[PDB]
Amino acid sequence: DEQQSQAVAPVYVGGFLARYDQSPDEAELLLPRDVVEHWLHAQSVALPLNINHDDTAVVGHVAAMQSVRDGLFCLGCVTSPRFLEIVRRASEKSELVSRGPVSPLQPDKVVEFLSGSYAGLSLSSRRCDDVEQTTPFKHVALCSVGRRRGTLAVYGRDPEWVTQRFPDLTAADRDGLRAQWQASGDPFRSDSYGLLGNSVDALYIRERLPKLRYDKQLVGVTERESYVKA
Amino acid sequence: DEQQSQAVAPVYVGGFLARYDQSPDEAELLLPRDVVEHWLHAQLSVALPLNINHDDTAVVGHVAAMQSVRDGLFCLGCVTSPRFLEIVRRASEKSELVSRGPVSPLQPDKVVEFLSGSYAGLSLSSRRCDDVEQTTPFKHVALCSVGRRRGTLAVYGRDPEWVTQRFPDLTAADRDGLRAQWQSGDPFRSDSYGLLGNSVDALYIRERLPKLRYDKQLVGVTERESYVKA
Ligand SMILES: *[C@@](O)(C(=O)N[C@H](CC)c1ccccc1)[C@H](C)NC(=O)[C@H](CC(=O)N(C)C)NC(=O)[C@@H](NC(=O)[C@@H](NC(=O)CCCCCN)C(C)(C)C)C(C)(C)C
Ligand SMILES: *[C@@](O)(C(=O)N[C@H](CC)c1ccccc1)[C@H](C)NC(=O)[C@H](CC(=O)N(C)C)NC(=O)[C@@H](NC(=O)[C@@H](NC(=O)CCCCCN)C(C)(C)C)C(C)(C)C
């Protein structure tokens, strides 16, 4: 009963929403540093964090967005108790979760589950297309894999520890983030049936795993140890 | 609420549990025709149960017929659990893949389409062969994201004949031997959280999609039209 309270405690997520050094496979995915930094400075209210862009599946909020040297990095927090309770339960029934985490990390079913199902981040921003460079950043979505390479999502119970998984990040970067991450109920208006529904869609994404490994390698989270399952 | 009764009606599943013309990647998967036909004749008294990814608490129906044809062992089963179907009914409403609907002239069928996407394969549960003292060798059949034996693609439909009709290899004499065979409570002791749990595991099977397409091509279901999503 206490173990179940530790499992449903807030969980943090971090990762790049876009890698400046990565030319997208599609023109509409182009999101350059000049634009990002402008948009950041442009738009207060936190961007909501949801599951695969579903407005009824908001599970938390983005706590910090920072533009670093290699891209736009963000740090958010899964806070919805309904989503976490669901995850808590689904995790108990995952052969993958049961096999546990790597080398010296302690098992963490909830975190491990999110680490497996939503290994990527996917931004929701206004169409760039190079014109009239309002709130451009709509929200951030946890997903099976992102359209932009390098968007691998890293989950952990501590924000510092999450940011620490990324070698590219400097102290000044981890500092700009720490400054930021330091509503009115449960934002989650969905359920297990929905997540399950969304799971089959994930099964049909092309080259899902290969992309994730690529993302894992590009962001250097391969080196450090974490709950990533890709 | 009549549409919801048509959606939760029994669903049939068919496909090969093993292709004799396919040498397994692992020795323990070897299941030759001589053995099969012997085992068949050996045991079909009590029906083999049909479950999700080999989970004893996830029995969703039973196998109605097992026949050894020229290219392999083919089976036809029926998903009958109302609990499993109600779960599927609901999850289907939340699948972008299901919403896109079926091919060319097939009518949309959320439940069938959902099962078609999540459990595209069949996986037998039999006694270790290993070539020795070759009683009930056939334990059960499991619906899964993809099978270990190639050609084990699963085809779902509301009509048994129509299901068997999806396989070109099958002859009339074959469809006849099957039709002869497929003529107290809800065996499902699991839930959405469990299926959801099992979904993350699926996400990490290697070459899942490529295998399915292979299976789809090997069994010639590529030619005919069906609810297959692979
Ligand atoms: C993100 O990684 C993602 O969606 N990944 C998914 C996860 C399953 C995925 C898809 C395929 C293969 C693997 C994974 C990805 C980077 N983000 C988007 O694609 C994102 C989705 C989104 O915001 N929604 C579905 C709402 N799309 C966008 O950010 C786009 N923005 C818009 O469409 C915006 N529209 C406009 O500015 C006006 C033009 C008309 C748009 C359509 N009505 C807006 C405000 C609607 C979001 C793009 C920036 C990519 C154009
Ligand atoms: C099936 O396709 C499958 O499991 N697919 C899954 C779906 C995701 C998959 C997993 C990884 C990668 C891709 C797909 C596959 C063909 N079936 C099996 O592997 C099957 C599973 C199973 O039966 N259970 C989980 C219960 N395994 C077998 O059929 C094996 N049989 C046994 O292990 C049997 N054991 C014995 O006969 C005795 C062993 C020694 C006893 C000494 N006293 C039994 C009764 C436990 C089933 C094999 C046929 C492979 C031997």
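Numbers in chain A come straight from Swiss-Prot, and the residues shown are 4-46, 54-143, 152-200, 209-256, in order.
Technique stated in the header: X-ray crystallography, 2.7 Å.
Using N, Cα and C of the backbone, Cβ positions are placed for all residues, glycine too.
Annotated active site, charge relay system per Swiss-Prot: A:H63 (among others), in sequence order. Taking the Cβ of A:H63 (active site, charge relay system) as centre and 10 Å as the limit, one finds 16 other Cβ atoms among all the protein chains shown. Secondary structure from DSSP puts A:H63 (active site, charge relay system) in coil.
Residue density at A:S132 (active site, charge relay system): 22 other Cβ atoms are found within 10 A of its Cβ, drawing on all protein chains shown. Positions annotated as active site, charge relay system by Swiss-Prot, on the basis of experimental evidence: A:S132 (among others).
Quoting Swiss-Prot on the mutagenesis of A:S134 to A: Almost complete loss of protease catalytic activity. The Cβ of A:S134 (mutagenesis position) has 15 other Cβ atoms within 10 Å, all protein chains considered.
In the shown protein chains, 19 other C-beta atoms lie within 10 A of the C-beta of A:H157 (mutagenesis position). One entry in Swiss-Prot concerns the mutagenesis experiment A:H157 to A or Q. Its note says: 22-fold loss of protease catalytic activity.
In Swiss-Prot, a published mutagenesis experiment is listed as A:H157 to E, annotated 12-fold loss of protease catalytic activity. In this structure, A:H157 (mutagenesis position) is part of a beta strand by DSSP.
Marked as active site, charge relay system by Swiss-Prot: A:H157 (among others).
Quoted from Swiss-Prot, the note attached to the mutagenesis of A:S225 to Y states: 150-fold reduced catalytic efficiency. Cβ neighbour count for A:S225 (mutagenesis position) (all protein chains, 10 Å cutoff from its Cβ): 25.
Reduced to three states, the DSSP call for A:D227 (mutagenesis position) is helix. According to Swiss-Prot, the mutagenesis experiment A:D227 to N carries the following note: 1300-fold reduced catalytic efficiency.
Quoting Swiss-Prot on the mutagenesis of A:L229 to R: 1800-fold reduced catalytic efficiency. Counting every protein chain shown, the number of other Cβ atoms lying within 10 Å of the Cβ of A:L229 (mutagenesis position) is 25.
In this structure, A:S134 are the mutagenesis positions from A:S134, A:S225, A:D227, A:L229 whose C-beta falls under 6 Å of some atom of ligand 1. Contacts of A:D227 (mutagenesis position) defined by a Cβ separation under 8 A and a same-chain sequence distance of 6+ are given as A:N62, in order along the sequence. Chain B comes close to A:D227, taken from the recorded positions A:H63, A:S132, A:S134, A:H157, A:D227 by a C-beta to C-beta distance under 8 angstroms. Across the structure, A:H157 (mutagenesis position) and A:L229 (mutagenesis position) are spaced 24 Å apart at their Cα atoms. The distance from the Cα of A:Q200 to the Cα of A:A209, across a stretch of 8 residues left out of the model, is 17 Å.
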